[PDB]
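Participant: Have a look at this one before I ask anything.
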Amino acid sequence: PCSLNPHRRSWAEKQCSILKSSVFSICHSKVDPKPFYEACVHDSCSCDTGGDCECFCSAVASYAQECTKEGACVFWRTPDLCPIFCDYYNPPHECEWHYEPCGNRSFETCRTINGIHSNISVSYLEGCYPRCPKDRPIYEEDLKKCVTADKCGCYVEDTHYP
Amino acid sequence: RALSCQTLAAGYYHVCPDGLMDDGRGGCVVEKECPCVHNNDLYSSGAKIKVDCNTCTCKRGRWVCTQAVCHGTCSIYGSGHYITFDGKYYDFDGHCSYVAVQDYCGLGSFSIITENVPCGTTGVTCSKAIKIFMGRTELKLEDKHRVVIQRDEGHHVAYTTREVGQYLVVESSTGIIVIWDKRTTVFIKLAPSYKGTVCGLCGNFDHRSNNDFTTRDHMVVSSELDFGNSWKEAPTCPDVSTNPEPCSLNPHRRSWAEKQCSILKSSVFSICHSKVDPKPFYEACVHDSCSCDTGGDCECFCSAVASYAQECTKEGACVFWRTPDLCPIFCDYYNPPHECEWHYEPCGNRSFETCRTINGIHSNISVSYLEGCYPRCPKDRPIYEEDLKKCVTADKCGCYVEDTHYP
Amino acid sequence: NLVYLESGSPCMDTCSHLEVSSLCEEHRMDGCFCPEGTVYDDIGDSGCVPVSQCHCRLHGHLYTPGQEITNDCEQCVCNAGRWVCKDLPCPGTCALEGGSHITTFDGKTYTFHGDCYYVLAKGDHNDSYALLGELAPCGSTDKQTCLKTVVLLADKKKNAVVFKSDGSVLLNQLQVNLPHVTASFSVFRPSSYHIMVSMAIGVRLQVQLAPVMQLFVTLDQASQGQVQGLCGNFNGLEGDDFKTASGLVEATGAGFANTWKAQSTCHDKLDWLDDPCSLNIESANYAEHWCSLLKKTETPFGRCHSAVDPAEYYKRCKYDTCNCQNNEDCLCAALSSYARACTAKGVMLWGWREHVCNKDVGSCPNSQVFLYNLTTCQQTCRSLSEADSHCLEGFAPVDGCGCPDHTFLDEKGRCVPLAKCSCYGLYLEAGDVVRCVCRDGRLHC
Amino acid sequence: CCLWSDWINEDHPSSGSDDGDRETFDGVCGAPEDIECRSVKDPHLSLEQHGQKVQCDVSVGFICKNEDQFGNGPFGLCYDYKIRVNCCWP
Amino acid sequence: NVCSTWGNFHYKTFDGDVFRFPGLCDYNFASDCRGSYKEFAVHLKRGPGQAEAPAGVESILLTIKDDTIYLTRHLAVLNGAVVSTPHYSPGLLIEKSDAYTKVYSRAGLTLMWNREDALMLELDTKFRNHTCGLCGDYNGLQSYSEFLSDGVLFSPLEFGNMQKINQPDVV
Ligand SMILES: *[C@@H]1O[C@H](CO)[C@@H](O[C@@H]2O[C@H](CO)[C@@H](O)[C@H](O)[C@H]2NC(C)=O)[C@H](O)[C@H]1NC(C)=O
Ligand SMILES: *[C@@H]1O[C@H](CO)[C@@H](O)[C@H](O)[C@H]1NC(C)=O
Ligand SMILES: *[C@@H]1O[C@H](CO)[C@@H](O)[C@H](O)[C@H]1NC(C)=O
Ligand SMILES: [Ca+2]
Ligand SMILES: [Ca+2]
Ligand SMILES: [Ca+2]
Ligand SMILES: [Ca+2]
Ligand SMILES: [Ca+2]
């Protein structure tokens, strides 16, 4: 792709050089950045029909996910580079949804209050996570609402029933 | 004879009895208590609306408005789009330095220069630097920051630089205001003392728009390309001989551009459809997205959708259009680690106490329509000190001498 | 006379860009410069000439300092590097083209799609005139509208003249015969698809009848800021054309124009944020192939590209072609409006109808041919009998069936030559003696 | 020794400036013996099963013109074509 | 339910109504006449007249909400480009057997056509009271609003001529 699009190479190799830079320098001894640099440049030279800043931000979050999984939490997003919008989900100005950059928080859902647990550890996945208050500290997942431990739901045949 | 309170001044050329007439709201109304219509809304008698600096009143089915003269605004935005002080829209894709506004027009006190470079491969150009000359002071807006160049010895025309939402705002004591979104969009505002005393690519600000294409040698031409090629700064810069067509030189980028930019003509912006015409903002967005073909085209898109939503706030319609999938914004970056004070205010309308305005210092225009992240300082330090983005107690903020923050 | 110096500033005033040194962000070095006064000649090729010898320029030609020129609406003289321009009187034209494309007197083109009688222009005093016009749906949907009836209320609003869309000019609900010349106005018909109306107030009308009905209105510049309607107020600014008759400027064209309904029982119309070339896939390839001829230079439309800039006629040509139900009548109307607005700036397109809209060129009668410069005063020898009463200069030439450079039109049928034309009283033949022998055009009386 | 060449797709309908699709054999061979004329995205169709009007001979190569495809389908564009040439070597 | 045409110009609406319309020009087979936003449109184009006994279809034109599918006897064209079948884009499946050509859309549309004469369409129950093609409306009522609109009973020959599409070059 970077040979069939010579004009997109200079942008791609400058944006994707975050991975080999001092931002990710805690992960440089734990995950090899070299096949993630070459994937990011291959991906950004070829999103030539529209929306190439989505092809970029996914390739930088494939590397930062391995870094969390190996023990290095890196905070790489800024308001100019791949921003994330986690206060969209808040009840109007009560601030509970925070961006947790490396997932590592174990709160009570309404599955795990009734014994239901998974078989792997998915506590390294980037995203927006709740921090439910102390008058309803149980996160019901199928509606993205913090509820009291009594009034959450049913969960039969993989369907939420209020 | 069946009058209707909308056909008063028509003439009745070609139900209610004699006397009474319809109002468009319901039953028959006398002529004295007749309502008023403005932008598809119906306002009863004695209602008050504002129009940009003035106040109106529905008196007898007509509007009675005050006569003050407002500030005038030039726009430069996207891949070479202009709106003059008298409201004339045109396109010019030049690659040189151009006079935007000056009063050295045939001796002078200011000059504002724009530096237009090619952004893409199709031949369209966009604005990437602003130089402000005020007397002998030279500012320059470049690389997301303001730089002071050549501060004179003892004159030092009083200017002020602060950051309001996502934009940077320079103001002067002489009446010159420059608003800049740190990429390509510029808004120049002049006080109404500059009527008919400026020139450049923004016109001459005399409330008459069939002479805005006056060239540097004082000749009104009809071409966009003879006018714009006469305000270049260097004589060795080339002439633009045609305007490019980006969605014809990039046929593969047209389907993405016309699908993303169709938010403007959709039900999301349907409160603003009767107050701002979306049609020249749809055509700018498609022209901008077909031509960002070297990298970063979701920045060319989100700026064109925020140029339309800014006019909507300015006219009275706050629209919340951003989602986590469409043009996200990251305002909890600025919070002290998990104390949540910086909120995204989608239409700016909040008046809190800074540490300038606690000491009387106020601006001359209303910048409370600018999108961005705004503080909501707590009740143990409710004073926002702007040059460090910190909420402070009213005593310990700073000094503000010679446009520099001293702690 | 570029003398060499050391330590002088590189910011030179150059006879077009004067006053450079007030914005000079450079220090000084050596090189070849100018003397104390004597700015450098940029436009010509000489050296540091005096300031009052600067030759001007205007799209090419190197005008000497003192040579005047006659431009669009102003005349200008080359002073020392700059032009000194002075205004000349020039009219203004409101156009109502397609079914719904209003162009006001001050630019400002907009689309409306109404269903009512609307006030297009009227005089503000108490009486003077009022020009109406019906914009009703002609096709299937409401977005397929057409002009149907032009109504003129003149002579202190006691005379109503109606222009139906089949000819059929009728005064006060009664048919009239054309020509009809009166004291205050006159109505002509030179080419059977064209009606020309002139008024003594300063109002001129041209009603087009084929392929679709269109209207062109012309005012003098004495009536500047003294009209109201759907054509604006004609004051130089186009930001206040959407200013209603009760105060404030509206935002959209369909919100402004619902205030100019001539009937109270008409419904309110609204804009339409769609394009017709996406709603119809079969019409959008036919629209692309034929409206692209306005932009390519092999056709007889590239001659106008130096004056008219077809980029906005191309956008309307695709609009009307994809929208209306008879797509060729909207193509040929939008191609005949670029050719109309190009003859208004000198460049006349002789013979643009040879590949595109020639379904009526060869259908002229036996003696008369298809013309592109048919005017009112190419009429019969009965027009030569008056010869100063009804000529009505000031209009635009139109394209229809007519006779060549000689052999003026007879009383009926073919156009015989000048010797045996007629003697117009009843038009007698070329064998009658009064003592005035019937002769070529004039009479020996 | 009369081996066939490779497939040559050096032009596109949605790119270039020749207003269509034209594939020539320069840089490979001088005077061919045979030419094969197929499409990219469905290569078993003959030239009579595409319905577009082209010329594809051993003299000059392949020519498709977008103006010739008016009124044929609803889209009016050339398809994407590719060619082989047959040349004999001593 | 199912609309269908086959044979020697036989039709069958979504609510029964088997008739026979020997029109040869270009027609609307089914369409979304909701008014606000049209979801789909299926345009049928009968041939030049094959013979007395059979009745072929020359081409089928189909537009689903963003994109246009053009089916002929030999090739299938999506947005001006020839597609290799099967085609798996995430709202649209276009596959070609030895007998039929199927188009499966997420909008609740399924078209299936052997490449000579038989054409059938299947819509879900979302489009009730909205369809307006030659397949009738989709209200469930036998012959109610297709043939008896304002009391006047339309013959099947004048019901079919109402469904025609005007092409801007050919009479
Ligand atoms: C708003 O405009 C006023 C009016 O010009 C500015 O007041 C001027 O301030 C300068 C020095 O700051 C004085 O030299 C002038 O005499 C003032 N004008 C008048 C009429 O008194 C004011 O500075 C502007 N606001 C800001 C924030 O600069
Ligand atoms: C119209 O132009 C032609 C040129 O071919 C010539 O006959 C003459 O200039 C005009 N005819 C008139 C005025 O009758
Ligand atoms: C219309 O309503 C529903 C679907 O909207 C349908 O089941 C019903 O039969 C229709 N009724 C009539 C009277 O058309
Ligand atoms: Ca002006
Ligand atoms: Ca005006
Ligand atoms: Ca090509
Ligand atoms: Ca090819
Ligand atoms: Ca039915």
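So for chain E, numbering is Swiss-Prot's, and the shown residues are 35-205, in order.
Header lists the method as electron microscopy, 3.0 Å.
Including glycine, each Cβ sits where the backbone N, Cα and C put it.
Pulled the feature table from Swiss-Prot, pasting it below:
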type	residues	note
BINDING	E:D49, E:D171, E:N173, E:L175, E:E180	Ca(2+) 1 binding site
MUTAGEN	E:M146 to L	Decreased binding to Cu(1+) without affecting binding to Cu(2+). Abolished binding to Cu(1+); when associated with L-154 and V-326
MUTAGEN	E:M154 to L	Decreased binding to Cu(1+) without affecting binding to Cu(2+). Abolished binding to Cu(1+); when associated with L-146 and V-326
Participant: In Å, rounded, how far does the Cα of E:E180 (Ca(2+) 1 binding site) sit from the Cα of E:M154 (mutagenesis position)?
Facilitator: 19
Participant: Between E:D171 (Ca(2+) 1 binding site) and E:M154 (mutagenesis position), find the distance joining the two CA atoms and give it rounded to the nearest Å.
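Facilitator: Counting only the Cα atoms, the answer is 15 Å.
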Participant: Taking the recorded Ca(2+) 1 site as E:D49, E:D171, E:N173, E:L175, E:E180, identify the other residues of that chain whose CB atom sits within 8 Å of the mean position of the site's CB atoms, giving them in sequence order.
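Facilitator: Checked against the 8 Å cutoff, the neighbours are E:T47, E:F48, E:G170, E:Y172, E:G174, E:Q176, E:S177, E:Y178, E:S179.
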Participant: Out of E:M146, E:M154, E:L175, which of the recorded positions is least crowded by other Cβ atoms within 10 Å?
Facilitator: E:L175
Participant: I need the CA-to-CA distance for E:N173 (Ca(2+) 1 binding site) versus E:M154 (mutagenesis position), whole Å please.
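Facilitator: With distance taken Cα to Cα, E:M154 (mutagenesis position) is 18 Å from E:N173 (Ca(2+) 1 binding site).
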Participant: From the Cα of E:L175 (Ca(2+) 1 binding site) across to the Cα of E:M154 (mutagenesis position), what is the distance in angstrom?
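Facilitator: Cα-Cα distance, E:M154 (mutagenesis position) to E:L175 (Ca(2+) 1 binding site): 20 Å.
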Participant: Cα-Cα separation of E:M146 (mutagenesis position) and E:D49 (Ca(2+) 1 binding site), in Å?
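Facilitator: For E:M146 (mutagenesis position) versus E:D49 (Ca(2+) 1 binding site), the Cα atoms are 19 Å apart.
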Participant: Provide the three-state secondary structure of E:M146 (mutagenesis position) computed with DSSP.
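Facilitator: In three-state terms, E:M146 (mutagenesis position) counts as strand.
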Participant: Which of the three DSSP states, helix, strand or coil, fits E:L175 (Ca(2+) 1 binding site)?
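Facilitator: Coil, per DSSP.
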Participant: Check each residue in the chain of E:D49 (Ca(2+) 1 binding site) that is at least six apart in sequence and keep those whose C-beta is under 8 Å from its C-beta; list them in sequence order.
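Facilitator: Set apart from E:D49 (Ca(2+) 1 binding site) by at least 6 residues yet with Cβ under 8 Å, we have E:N35, E:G170, E:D171, E:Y172, E:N173, E:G174, E:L175, E:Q176, E:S177, E:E180.
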Participant: What number of additional C-beta atoms lies within 10 angstroms of the C-beta atom of E:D171 (Ca(2+) 1 binding site)?
Facilitator: 21
Participant: For E:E180 (Ca(2+) 1 binding site), name the DSSP secondary structure in the helix/strand/coil scheme.
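Facilitator: Going by the DSSP assignment, E:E180 (Ca(2+) 1 binding site) belongs to neither helix nor strand, so it counts as coil.
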Participant: On a count of neighbouring CB atoms within 10 A, which of the binding-site residues E:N173, E:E180 is highest?
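Facilitator: Per the Cβ count within 10 Å, the most buried is E:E180.
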Participant: Once the DSSP letters are reduced so that anything not helix or strand counts as coil, what is E:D49 (Ca(2+) 1 binding site)?
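Facilitator: DSSP call for E:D49 (Ca(2+) 1 binding site): coil, neither helix nor strand.
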